[PDB]
Amino acid sequence: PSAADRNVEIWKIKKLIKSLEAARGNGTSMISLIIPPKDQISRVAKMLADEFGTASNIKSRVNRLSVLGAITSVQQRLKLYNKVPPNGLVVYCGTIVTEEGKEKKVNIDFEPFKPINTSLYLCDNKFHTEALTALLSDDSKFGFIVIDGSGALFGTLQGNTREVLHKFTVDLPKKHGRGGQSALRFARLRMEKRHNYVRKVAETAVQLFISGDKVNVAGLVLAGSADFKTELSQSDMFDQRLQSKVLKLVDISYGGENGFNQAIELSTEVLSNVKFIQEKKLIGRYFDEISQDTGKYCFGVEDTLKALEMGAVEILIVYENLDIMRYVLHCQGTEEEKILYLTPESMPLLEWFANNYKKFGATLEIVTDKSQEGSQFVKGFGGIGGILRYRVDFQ
Amino acid sequence: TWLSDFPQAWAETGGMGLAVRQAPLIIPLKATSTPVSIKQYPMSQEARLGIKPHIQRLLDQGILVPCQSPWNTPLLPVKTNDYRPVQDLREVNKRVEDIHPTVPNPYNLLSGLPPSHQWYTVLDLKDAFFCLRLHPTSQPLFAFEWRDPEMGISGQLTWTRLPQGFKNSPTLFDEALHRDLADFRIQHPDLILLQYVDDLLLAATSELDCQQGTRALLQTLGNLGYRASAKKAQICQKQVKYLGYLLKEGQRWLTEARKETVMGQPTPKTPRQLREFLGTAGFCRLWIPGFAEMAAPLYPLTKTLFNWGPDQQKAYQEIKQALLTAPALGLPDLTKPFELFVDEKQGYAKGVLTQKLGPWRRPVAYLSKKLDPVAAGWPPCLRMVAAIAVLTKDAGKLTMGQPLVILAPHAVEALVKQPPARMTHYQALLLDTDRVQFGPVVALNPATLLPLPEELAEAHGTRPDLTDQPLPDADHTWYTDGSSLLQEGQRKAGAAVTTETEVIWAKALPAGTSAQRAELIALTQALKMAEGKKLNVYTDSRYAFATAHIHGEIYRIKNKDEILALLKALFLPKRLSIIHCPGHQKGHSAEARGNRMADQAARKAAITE
């Protein structure tokens, strides 16, 4: 699990939901077969040939041909896969109108990430992509810290149903007891025990959320009453691993378990907007790389592909809507090369990266123009470039 | 029964009219005006004989009379062969002293109507203007010659009453009628009465209130000596036509005839017909969504080069489209709370004043206005505030200081607080929150300008409209390079800003500088000499591009000098596009021929100082 490598897979789901909805055939010509993990393969082989006899009786020539050729298509395809892999098998077969007229068999078959009970089979004039988009409801584990003079709470908000973890309090003196010491002798004891309390907060957060390798929590939100809602942000008493994962710092009163529930209610929008906040941080660090003149960046097409094949590039940052295509042909004089066009005189390049980023490099992140730093990245640098490991020449 | 009950009030039974309470009218002239005697048009016998019975009937009614004036004007026949007379009084109307048309436009006259009264009664007065007398001092003015070429009768006539064609007549009539009916307004409250020149509308609560009011009103008109049209009247109806506006049950459309006058004039091509195509549509601007932004391409042809392009042929057609799709508007009711949605784009405000009908919103108007130049220069959320402000000022005319819930695509209530000049004027009538209020952020229909089910901060901003886009106008193609490494001794230090054929600008630098500061200094300089000539600048060095294209970033780096010059130097040419094309500079298409030429300028023409 890499929360970055997963976000490209979820992008490739979003682009398959765009293209399958776009394409449409003619009469009952579109099979939307989804197999779970647990169900057997010859059971499905038996259930298809069942419907082949129910599609022998149809009696409507052209669509009767379309169903028989498509059920004949999936049975050949399903035979080359021995039983079911640990996630399942999602499938889409049917004939549809493409560009310039013509006919086009699409033929899709693959393994996603866990549709356990998803067992759907539907033949129709259009595909059925309701189960795939059901995979994109996954609100991740979101962390919470609330601090007050009396005590502190640690917990989790995973979507809507709420959770709580460690209830801990630390004593610090209230008001000003002006007994047998002096005016200022208590002021020193206030920072002492506050900074003590903050360190204990820092260590307790370091223990429960991280677990070990990879941080358990996908994103954190902070909240408090006094300097606790300033002190922790500015000073990196809080940094240790999880500081980068912080979404937004919230202002609250109360400071008990009802502070928890003000925070979750003021941070419902921000937890659902992971991609947008994480985008603006990733573009944020890209622009900081140019600001410091630290030469760990690149941009434009020919400079990017250089950073890719060299394997300097750590993190690739590409706009989802790249008009560019890549191209590979036999040419004149029987040879093989790569051009990458912009304007007219194969597939998209964003699609190519999505598949092969792991090969040389090798990290990918998809970005949008809605973000005001993302907007800058797009119309300024043409929507392509990335984070590198060291100083690069080019020219 | 209505005709028998009011014998004097109706034109068909009551005879000719005569406003008995109105004294004859003297007509003030300009100091520099004198009597003008025009040759009468030599007329056809077929026409002249066709006119005579109309003139004969006026003489018998005492309206026309013989005279011997030093003024004269012509007599134009008109129109089947049934020739009726027209005078043409242009040469008089030039010489006459103007009066101020105190008359407010038909719509905003109707804006003085409530939907509490849904029982109507419309009249119009036949040969209205003739009921006002003309003081003998003024009579000679309107003289015209007449003849009979089969009788020798070549002599002068003139008017005892107010003629038809004199410029001030509608206004002069309006005042007079207003005065005559102020008596009726005082002794009949509860009813609403609307007049504009020769048209009347009597609004009532029940059918009973209308019938009694109508009777009262008619009885008065006969007493005063005005004559109403028995044919074209509309007595005690729920639905009525008035001033080209169809009313019914608290709603207000345009009558198809009022549309037709705008729809039934050809593509003008002259500055008069164009100005008066906008003039005529002006009364209908309250039904057109976003009239200001629709009518943009035509206002430059007010006053001129008359290039009627596709953008204006489109704009002229969007208006007819909008007129054909003109909806019901509600009368302002003044008890309910009102709701003004607003949007702005391309320097043009546009929005809709609505209010509650059941659980729905039925629009009352479509208010739009262009943002004035100083405001049109401001950033997006600013220009959204201005628009709200402008439409709110105008809305006030219709709301009469009643509850008002503003909406917009950018929630900008927080902005009212912090503007880092002009805001005293706005904040006055925005944050005076006795009448005014904001409401939820929301998207609008490009078409209807009504809200959509759809849910930002106003805490942002930094950079211009810079792109990586060889702009479509294609102005100066300028290639920038520099050189501060060592060759055959010490560090060279030289810049250049060329084109594909010419040299344009070049120099040397100080002995110091850096390695790649050269490229900045050359680009800064390349961006100084440009202002209203668009420019696209090609950069050989890639450090130059990025730092220069980011944007514009404030900070809380150890080379601020050149940088802070570059950062500020970029606001200078209108619409800029910094591109970077070392792809490839080694080389040669119809593009990198000039990149090559900038690289050969900054090396050779560099060793001088």
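Using Swiss-Prot numbers, chain B covers 683-761, 765-988, 991-1107, 1114-1148, 1158-1258, 1270-1322, in order.
For this deposited structure, the header notes the method as X-ray crystallography, 4.0 Å.
The backbone N, Cα and C atoms fix where each Cβ goes, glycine too.
The feature Mg(2+) 1 binding site is assigned by Swiss-Prot to B:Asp809, B:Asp883, B:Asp884. In sequence order, B:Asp809, B:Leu810, B:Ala813, B:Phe814, B:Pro855, B:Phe858 are the residues near B:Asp883 (Mg(2+) 1 binding site), counting only same-chain partners six or more apart with C-beta under 8 A.
According to Swiss-Prot, the DNA binding site annotation covers B:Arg943, B:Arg957, B:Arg960, B:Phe968, B:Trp1065, B:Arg1115, B:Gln1189, B:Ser1216, B:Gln1218. Annotation note: B:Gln1189 (DNA binding site) sits in a coil segment as assigned by DSSP.
Non-local neighbourhood of B:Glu1221 (Mg(2+) 3 binding site): B:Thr1182, B:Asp1183, B:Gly1184, B:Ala1197, B:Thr1241, B:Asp1242, B:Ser1243, B:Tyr1245, B:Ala1246, each in the same chain, at least six residues away, with C-beta under 8 Å from its C-beta. Taken from Swiss-Prot, the feature Mg(2+) 3 binding site covers B:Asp1183, B:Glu1221, B:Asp1242, and the record attributes it to experimental evidence.
The Mg(2+) 2 binding site annotation in Swiss-Prot covers B:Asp1183, B:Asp1312.
The local packing around B:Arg1244 (mutagenesis position), expressed as other Cβ atoms within 10 Å of its Cβ over all shown chains, amounts to 21. What Swiss-Prot notes for the published mutagenesis of B:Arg1244 to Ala is this: No effect on readthrough between Gag and Pol.
Among the mutagenesis entries in Swiss-Prot is B:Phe1247 to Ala, noted as: No effect on readthrough between Gag and Pol. DSSP assigns B:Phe1247 (mutagenesis position) to a helix in the three-state reduction. Listed in sequence order, B:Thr1241, B:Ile1291, B:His1293 are the same-chain residues six or more apart from B:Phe1247 (mutagenesis position) with CB atoms under 8 A from its CB.
The mutagenesis experiment B:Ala1248 to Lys is recorded by Swiss-Prot, whose note states: Almost complete loss of readthrough between Gag and Pol. Other Cβ atoms within 10 Å of the Cβ of B:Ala1248 (mutagenesis position) number 23 in total over all chains.
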What whole-number Å value do you get for the CA-CA distance of B:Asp1312 (Mg(2+) 2 binding site) and B:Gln1218 (DNA binding site)? 14
May I ask you to report the DSSP-based helix, strand or coil state of B:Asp1183 (Mg(2+) 3 binding site)? strand
Which recorded positions among B:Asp883, B:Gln1189, B:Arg1244, B:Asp1312 have a Cβ sitting under 8 Å from any chain A Cβ? B:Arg1244
Enumerate the residues of the same chain, B:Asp809, B:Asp883, B:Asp884 excluded, that satisfy the criterion Cβ within 8 A of the mean position of the Cβ atoms of the recorded Mg(2+) 1 site; list them in sequence order. B:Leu808, B:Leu810, B:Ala813, B:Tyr881, B:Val882, B:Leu885
Of B:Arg943, B:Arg960 (the binding-site residues), the residue whose Cβ has the fewest other Cβ atoms within 10 Å: B:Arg960
Using C-alpha positions only, work out which of the recorded positions B:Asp884, B:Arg1244, B:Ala1248 is nearest to B:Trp1065 (DNA binding site). B:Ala1248
Taking the 11-residue hole in the deposited chain, the Cα-Cα distance from B:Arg1258 to B:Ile1270 is how many Å? 11
Quick check on the binding-site residues: of B:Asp809, B:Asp1183, B:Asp1242, B:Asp1312, whose CB has the lowest count of neighbouring CB atoms inside 10 Å? B:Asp809
Which of the recorded positions B:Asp884, B:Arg1244, B:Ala1248 has its Cα closest in space to the Cα of B:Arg960 (DNA binding site)? B:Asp884
